[PDB]
Every structure is written in structure tokens, then in C-alpha cells.
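**Q** One structure is given below, represented as C-alpha cells, and several questions about it will come after.
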Amino acid sequence: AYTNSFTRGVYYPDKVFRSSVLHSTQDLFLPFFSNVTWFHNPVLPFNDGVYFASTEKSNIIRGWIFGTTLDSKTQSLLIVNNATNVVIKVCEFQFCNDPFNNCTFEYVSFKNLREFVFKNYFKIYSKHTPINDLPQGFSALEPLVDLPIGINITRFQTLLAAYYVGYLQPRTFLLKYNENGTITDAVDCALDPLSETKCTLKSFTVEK
Amino acid sequence: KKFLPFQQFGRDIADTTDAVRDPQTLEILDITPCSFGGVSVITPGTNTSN
Amino acid sequence: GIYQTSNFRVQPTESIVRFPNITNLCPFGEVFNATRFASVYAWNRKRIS
Ligand SMILES: *[C@@H]1O[C@H](CO)[C@@H](O)[C@H](O)[C@H]1NC(C)=O
Ligand SMILES: *[C@@H]1O[C@H](CO)[C@@H](O)[C@H](O)[C@H]1NC(C)=O
């Protein structure tokens, strides 16, 4: 099953303030208007990196698992939420065939859209907005977490609500910051000839 | 300036690093380059005065 | 005339260094100041990380 990504899958590629400026970059971003595989249990490739977004009312999705095989054979990254704390660790877990040792890292802390970018060592970016099938709109995902762990990830899983996944590709983007350091619009510079023009001119408005 | 809570460095137009966020009390500091410029000497002719 | 003949430049006074309020230190009191120490047939081996 599938859905259109529209303008989503964008984040700040560095911890740098910029204002009223059309900064161009090449990085792992979600291609605009690409299919996004859709879910509502299964196992997926991590690719070069993942965009993940979930629309919820009853808080069904609690976390993720990442690695090569995700069942005993090596240290596999885990994130899991239970009650009022979020628990994150990398141990060699004998994980179940269908869920719902040796730690180098352990940590303890529809009406909602929750969005996440996972990428290579490892970074987590997110956003949330209230909602009222992934919505037509734009915002950039702010960085939440840096994990210095160096774990060799190639595959991943959800822990359990409609939710969607797409895979980042190394494309050129033009990112429009406002007066307040916030990315408020973007161009995927290889989408269509007009986007190739906005990135040629470094401009969001194109004259005749 | 009002940077977002994760932002560390500021940038202006030609990648001129324009500000930083102090990691010991959370102030954004505007950076001015240390003052420099040409020096000109204004002279009547030495045939007139030194 | 007016002749341009040098460039002015204010030099630095001294050098500042800035980094976070130093925190998340490793508890060396679990290796150098602990209440017990191990044998010489099997030692305490700890991954500091
Ligand atoms: C900038 O920040 C203020 C709050 O200080 C906010 O009210 C304003 O709407 C923001 N401007 C933009 C363009 O988002
Ligand atoms: C650093 O320590 C000072 C007290 O010396 C404290 O007032 C300040 O808020 C701290 N800043 C950070 C970012 O930890």
C-alpha cells in the first residue's frame, strides 16, 4: 500500500542559524512527490536513511528496532516507551519474531501527526503537529538525538494508527529560512524544470 | 538575534559566521570583525610643506 | 595628493575558549576509590564509556 509524500521529509542538515536566505545544499532528503509505503508488524530495509511519519489518536506506536538481523546475532539499537519514561539501548537482544546482553549504550529519560528522520554515526530528527492520508503541508524536522554508538544498521522495525515510510536520497535542495532561523519552505531541485530553475537562480520567485 | 534552541553558529550571506551561542550562559553573541582598513596620507607637495 | 600607503588592523588582546558547563564525568570512585579490589587470577575489567 502507498501514499504521496508531497512536500514532507525535510530537516535542518546542520546546527546553524540562517535568516531570510535561500541556502542551497546537497544531502540525504526525501524526494518530493515520491510514493511512501503505508502501514497500519512488518520488517523493512533502513536504506541510506529513513523518513517515518505516523498519524494517531490512541498512541499505538511506541518505538523502533535497528541493525542487520534484529534477533540475538549482534548489538541492535532499541527505543521503547513505557508510561512516563523513554528507554533507549543497544544490547544483543533475543527479540521475538513478532514483538509489540553486552550494552555499549543504555539511556533512560487521527489527531496527532508525529514525524521522524533516522540517518547515519546515528541521528534522530522529529516533528509533531495536531491534525484533523498524510497531510498536504510543510515544516522541517528539528534534531532531537545524536547517538555516538557506530552500530552497523541496514534493516529496521516498528513497535506498536496509519503510518508511512520513505527512504532518503542524496539530492540538491534549496531551503528558505525566515526572519526567526526556521526553515519555512523548500525546493527539491530535481523535481521539475521550474524547480531546476529556482535552484539555478537561487530564488523562490522566478521572473519571465 | 533569536536562534532556535539547537542552533550553535549563525551565518550571513557569503557564509560569513555572524554569531555564536555561548554554551555557559545561553546568550547569542553578534560577531563584529576586528577593525581594519586602508591608511591614506594627505599631503601638499614636499616643495610646499612636510 | 592623497596616497594610500598602509593597512590599519586592531590586533587581539588575548584568547577566549568556550565549551559546555563540564558535566557527565566518569565515576572514577568505582575503579580508584572502591571499597574492594580484585584478585590476580580474575580482575575487575570495566568498559569505561
Ligand atoms: C518570529 O517570532 C515571533 C515570537 O517572538 C512570532 O510571533 C513571529 O510570528 C515569528 N515570525 C515568523 C515570520 O514566523
Ligand atoms: C552553567 O553554570 C552557571 C553557574 O556557574 C549556570 O548559571 C548556567 O545556567 C549554566 N549554563 C549551562 C548552559 O549549563
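Numbers run from 1 along the shown chain.
Every residue gets a Cβ built from N, Cα and C, even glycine.
Found this in Swiss-Prot, in case it helps:
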VARIANT   A:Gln26 to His (Swiss-Prot position 52)  In strain: Omicron/EG.5.1
VARIANT   A:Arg62 to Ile (Swiss-Prot position 102)  In strain: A23.1
MUTAGEN   A:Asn81 to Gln (Swiss-Prot position 121)  Partial loss of biliverdin affinity
MUTAGEN   A:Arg114 to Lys (Swiss-Prot position 190)  Partial loss of biliverdin affinity
VARIANT   A:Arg114 to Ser (Swiss-Prot position 190)  In strain: Gamma/P.1
VARIANT   A:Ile131 to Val (Swiss-Prot position 210)  In strain: Omicron/BA.2.75
VARIANT   A:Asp133 to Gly (Swiss-Prot position 215)  In strain: Beta/B.1.351
VARIANT   A:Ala140 to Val (Swiss-Prot position 222)  In strain: 20A.EU1
**Q** Which recorded positions of A:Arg62, A:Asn81, A:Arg114, A:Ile131, A:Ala140 contact ligand 1 in the sense of C-beta under 6 Å?
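**A** Cβ under 6 Å from ligand 1: none.
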**Q** With DSSP assignments reduced to helix, strand and coil, which class does A:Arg114 (mutagenesis position) get?
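**A** Going by the DSSP assignment, A:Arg114 (mutagenesis position) falls within a strand, counted as strand.
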**Q** A 10 Å Cβ contact count, applied to the variant positions A:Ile131, A:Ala140: which residue has the minimum?
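**A** Across A:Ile131, A:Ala140, these variant positions, the one with fewest Cβ atoms within 10 Å is A:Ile131.
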**Q** For A:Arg62 (variant position), which residues of its chain lie six or more apart in sequence with Cβ-Cβ distance below 8 Å?
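**A** The answer is A:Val80, A:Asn81, A:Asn82, A:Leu159, A:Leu160.
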**Q** Using Cβ atoms only, which residues of the same chain lie under 8 Å from A:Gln26 (variant position) while being at least 6 residues apart in sequence?
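**A** In sequence order, the residues whose Cβ lies under 8 Å from that of A:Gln26 (variant position) (at least 6 apart) are A:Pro170, A:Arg171, A:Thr172, A:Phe173.
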**Q** Which one is it: of the recorded positions A:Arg114, A:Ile131, A:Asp133, whose Cα lies the shortest distance from the Cα of A:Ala140 (variant position)?
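**A** The smallest Cα gap between A:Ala140 (variant position) and any of the recorded positions is with A:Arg114.
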**Q** Out of A:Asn81, A:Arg114, A:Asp133, which of these recorded positions shows the lowest number of other CB atoms within 10 Å of its CB?
**A** A:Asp133
**Q** What's the CA-CA gap between A:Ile131 (variant position) and A:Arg114 (mutagenesis position) in angstrom, rounded?
**A** 10
**Q** Reported as an integer number of Å, what is the Cα distance between A:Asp133 (variant position) and A:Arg114 (mutagenesis position)?
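**A** Here the two Cα atoms lie 13 Å apart.
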